[PDB]
Amino acid sequence: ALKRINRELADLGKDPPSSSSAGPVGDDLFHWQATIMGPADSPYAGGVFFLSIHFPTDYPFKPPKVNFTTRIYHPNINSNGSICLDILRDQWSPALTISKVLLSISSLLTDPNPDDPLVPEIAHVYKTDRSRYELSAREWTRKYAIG
Amino acid sequence: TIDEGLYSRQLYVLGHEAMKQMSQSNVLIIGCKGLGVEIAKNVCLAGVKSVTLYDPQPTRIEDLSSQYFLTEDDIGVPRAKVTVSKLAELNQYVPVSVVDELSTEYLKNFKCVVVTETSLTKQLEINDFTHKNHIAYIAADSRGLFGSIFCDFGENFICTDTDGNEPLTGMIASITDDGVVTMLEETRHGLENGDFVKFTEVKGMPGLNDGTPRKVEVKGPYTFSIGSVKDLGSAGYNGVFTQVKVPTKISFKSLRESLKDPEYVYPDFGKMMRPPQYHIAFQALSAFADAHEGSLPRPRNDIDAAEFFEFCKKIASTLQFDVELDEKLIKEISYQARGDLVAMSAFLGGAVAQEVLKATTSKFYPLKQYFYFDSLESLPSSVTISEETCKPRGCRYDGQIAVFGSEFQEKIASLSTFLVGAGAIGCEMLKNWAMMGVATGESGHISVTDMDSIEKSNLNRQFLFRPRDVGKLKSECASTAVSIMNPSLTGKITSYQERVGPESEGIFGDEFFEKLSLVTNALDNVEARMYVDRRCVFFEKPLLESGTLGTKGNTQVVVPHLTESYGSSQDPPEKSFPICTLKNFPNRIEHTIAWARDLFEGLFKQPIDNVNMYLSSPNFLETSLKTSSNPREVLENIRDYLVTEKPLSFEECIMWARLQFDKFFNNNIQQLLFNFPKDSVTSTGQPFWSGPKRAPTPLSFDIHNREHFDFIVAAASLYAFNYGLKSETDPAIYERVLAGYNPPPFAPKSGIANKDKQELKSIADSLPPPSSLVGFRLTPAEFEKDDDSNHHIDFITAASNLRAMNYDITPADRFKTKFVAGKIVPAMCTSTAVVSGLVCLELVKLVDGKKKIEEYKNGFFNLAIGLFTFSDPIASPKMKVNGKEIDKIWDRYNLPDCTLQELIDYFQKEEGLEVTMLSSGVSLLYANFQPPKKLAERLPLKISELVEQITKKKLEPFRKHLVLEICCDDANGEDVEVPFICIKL
Ligand SMILES: Nc1ncnc2c1ncn2[C@@H]1O[C@H](COP(=O)(O)OP(=O)(O)OP(=O)(O)O)[C@@H](O)[C@H]1O
Ligand SMILES: [Mg+2]
Ligand SMILES: [Mg+2]
């Protein structure tokens, strides 16, 4: 629990994630505010996305609650920030670190998964009109993910 | 006609058909001592047709050792006559009678016959009749720390269900022409060899949909074989299989035939040579009683022990038993012949009542046939047990003194226990403590806490409560009832109405917890169990945990500095479905039930909360515009529930219900099909709506349909409740109002500055000012499953069934919907009795202060299959710190309220460890990677002041200690775990 969380925090401090920066909110060890940089080879380039992580009391036996804060135009992310990630609902096991979760979310941002979407309209736009999806993603990542 | 308001929890264990067959059966009980009264109580709570008692023996004082329906004013009255009046109140659907004389032919009037405290000749006479006439015969006996059960249901007993598990069902991926059936990806069927399954909704092989059972040949965890399906087809795609359970025939033997060649059931595998000893010993007890005018051997008497052993030798010679008699164990049985313990009585009564239910309902696998049990590890060793100490003293504890002695009675009488919870297990534990005489001395005390109130469904398994007590607090009623049972507990019991948690530390603090002797948990949730476990670990108090689930049960004992704590073991977590499965692509009824619950909350609870908060908080809009995830949603909810769609009559509520039907069952499905048509393909070329995704279809509102009408009624009623209007149920008004409805046109939409902020402001200004509406509040709908007049479960069932009709899922009835939505845990009275008996058998070990870890037994049992097992507790892990042996769980550092720098230097010098992290609760007090300025600002502060500053909350006046978690590294840099720190304020 607390000891594992502090070990993860020290690992983050010792080895910088470069593309990510997670840390406790204030001085609470069960509430973290992480930052993800938009991948270069993605419509979200040049953007900063903030995520809120709530560690459960039974951590690591239960998955942390990761929710987006910045608005994002993605097929697998809805307006409330919920993420359709398998490792956070029922595939969670006490062997995954927060750096792994952030890397998985970055990979998800690199390429969406429209075959099993969470926002059907965005997935339909992505599958049918790719250029319009790109334009909308750039517009959103500039209106909300910058400044 | 089954009263589901009372048998709600029991029907989830037995079922409707089982209880229907159970409510037509008569049970006769011979013997009304502690075991007999326990069996009768459990049977009356179960719900059999009637119970008849037969016990003309006059009451004696020692009979009060386990009979809780007898008082000291009843000495000299037949036990049945004074027990029937108190038994007739447990259940109003089960009449209780008494027969003065018993004839053999009279036995034809009953379905089951239970025999206790009867000689072997009379048992043979009764069984020689009840065998040939197909009458179930159960015989039970309890001698001190030993017990025996015998079951004989006839030579042609038919058992429909042999394990109590739900039929195995699953979804299929493909079926080959050779019968090889494969499950979906990463799905296990769970079938075994020799099972029969039926296939439904199978595409490509319609012949498999007839329902004829077929053999199952398991080939792996994911695939099995069904045989030859060549004639029906070549390959089958998808489908759902369901296991078929066939009845089994069990043939029992009579008592006379089974005396010579018994068939034992072993409750433990560490001692499998004992049941043969007990078989001889109990018959020797019967012979000794017959040869001494029904007088059992005197407690701890050597002459009677020798005579009993001679009888045992004679019996072993007569029956051609080629087993060497163990003199020590047999003489132990002789010594405790006159014992009467409430724990053994409760355990055996629960088991025997379950056997009675098996006999009546023809369900579950029964004992076949002899079951001999002993708990001899509970015999005290730190006190003197002899003939002088165990002689009767003419008090109600004679049955227990005859086993434990007077010194152990004095040890029990000065206990100071703490019972958390007052549920079924709590009531049983209180009864056992009252009978045992716990906390009846000068220094004894009992404390019981529970914050819940008595409901109707709790009366089925919590026998200390009555229908007149519905709505009252559990702790007060339980304390009053147990004070009535044992008048010596008047003033020795304190009842609280506090929830045990972080907020109750002002009452259950150091002063309260330093006077206890042990803590017993009777909770039903894991969070409270973990909290109480942490408190007991910190204060070093013994803990007794016990849990039940239907017919399964377990008991665990936690001993300071000896065994591991409750939290050291992890249980399987609850399964939560993915959000994308619930939102768009459900394939099971549970997904639709979860979606219906979410819809209920989002329609009748959250918008009402937003409207109430807007009318109460003067600055709600500004906070919401920059705090809430979707401020536009909040503004739209406020506008719709205040001005746009505020009903003025129930007709407008009906119109709103129809509109919501269109919104959630006709338009969203159209939009989803517009996004992903039925003929769409994935990126890999496979069809989209294949496998776990089912193609939906919009519903057209038909008033004549039952589900549509039920949804309309429930939604309109809930909306009227939100607005406090007068709801109606006559179909005439619904049919008249909904006739003249014009559905607004809807076509799916493809999509294609601060203007939006301006529009949000536009909505903002249109809202009425808070001053215009003062005292106006909308009533939210708080979910309540147990009440059937609030239209909560009705709405959830209607919505779930409608969404199932959207996705062609098989709808479920209101019973299963209430089971799933309400998270109802199945519960039984027999399981509660068994767990209480086991816990009270461990309590006497705790009182005696046994030191070895092999003398304690964690227990597990499953009454559906007659399985009992006992295993030693796991020892607490050890560790090496600074070349010393440290207990991981039961050790701590005791330090004064020194400054942070002093604490770090102390750990550097004494333990030779460098502190790298120090936290208290959920706050990080000190870390090695923090910037130097912050540390230099925090170093010279005391621990209490540091905690107050970081947590921004002053320490309470009753706080007397701080528990700190510290992570420190060795000199070489290797991380080494250390026990927590206890700062004394
Ligand atoms: N944290 C807690 N502190 C104190 N008492 C608790 C706590 N959690 C649960 N309890 C009590 O534990 C008892 C559990 O008993 P039980 O589960 O049989 O009853 P119930 O939950 O009211 O009934 P049911 O689950 O059958 O609807 C209840 O009295 C409940 O009030
Ligand atoms: Mg309750
Ligand atoms: Mg409960």
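Here Swiss-Prot sets the residue numbers for chain B, with the shown residues being 14-765, 780-1012 in order.
Any Cβ shown, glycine's included, is placed from N, Cα and C.
The following features are taken from Swiss-Prot:
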| type | residues | note |
| --- | --- | --- |
| BINDING | B:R22, B:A437, B:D463, B:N471, B:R474, B:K487, B:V513, B:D537, B:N538 | ATP binding site |
| BINDING | B:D465, B:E468 | Mg(2+) 1 binding site |
| BINDING | B:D537 | Mg(2+) 2 binding site |
| MUTAGEN | B:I592 to G | Strongly reduces enzyme activity |
| ACT_SITE | B:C593 | active site, glycyl thioester intermediate |
| MUTAGEN | B:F598 to A | Nearly abolishes enzyme activity; when associated with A-701 |
| MUTAGEN | B:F689 to A | Abolishes enzyme activity; when associated with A-701 |
| MUTAGEN | B:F701 to A | Nearly abolishes enzyme activity; when associated with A-598. Abolishes enzyme activity; when associated with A-689 |
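Of the recorded residues, B:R22 (ATP binding site) and B:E468 (Mg(2+) 1 binding site) place their C-alpha atoms 12 Å from one another. Our reading of the ATP binding annotation (B:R22, B:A437, B:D463, B:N471, B:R474, B:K487, B:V513, B:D537, B:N538) yields a largest Cα to Cα distance of 25 angstrom. Highlighted here would be the recorded positions (B:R22, B:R474, B:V513, B:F598) whose C-beta falls below 6 Å from ligand 3, but none qualifies.
Less than 8 angstroms from a Cβ of chain A: among the recorded positions B:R22, B:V513, B:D537, B:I592, B:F689, that describes B:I592, B:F689. B:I592 (mutagenesis position) falls within a helix when secondary structure is assigned with DSSP. Among the recorded positions B:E468, B:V513, B:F598, B:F701, the ones whose Cβ sits under 6 Å from an atom of ligand 1 are, in sequence order, B:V513.
Between the alpha carbons (Cα) of B:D537 (Mg(2+) 2 binding site) and B:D463 (ATP binding site) lies a span of roughly 12 Å.
In sequence order, B:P705, B:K706, B:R707 make up the list of same-chain residues 6 or more apart from B:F598 (mutagenesis position) whose Cβ falls under 8 Å from its Cβ.
Inclusion criterion for the recorded positions B:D465, B:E468, B:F689, B:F701: a C-alpha placed within 10 angstroms of the C-alpha of B:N538 (ATP binding site); this criterion is met by none of them.
Between the mutagenesis positions B:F689, B:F701, the minimum number of other C-beta atoms within 10 Å of a residue's C-beta occurs at B:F701. Counting 14 residues missing between B:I765 and B:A780, the deposited model places the Cα atoms of those two residues 18 Å apart.
Across the structure, B:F689 (mutagenesis position) and B:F701 (mutagenesis position) place their CA atoms 8 angstrom apart. Checked against ligand 2, the recorded positions B:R22, B:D463, B:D465, B:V513, B:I592, B:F689 give B:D465 in sequence order as having a Cβ less than 6 Å away from one of its atoms. Each of the recorded positions B:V513, B:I592, B:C593 was assessed for Cβ neighbours inside 10 Å, and the highest tally belongs to B:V513. Cβ contacts within 10 Å of B:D465 (Mg(2+) 1 binding site), excluding its own Cβ and spanning all protein chains shown: 15. In this structure, the binding-site residues under consideration are B:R22, B:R474, and the one with the smallest number of other Cβ atoms within 10 Å of its Cβ is B:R22. Straight-line distance linking the Cα atoms of B:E468 (Mg(2+) 1 binding site) and B:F701 (mutagenesis position), rounded to a whole number, equals 49 Å. Reduced to three states, the DSSP call for B:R22 (ATP binding site) is helix.
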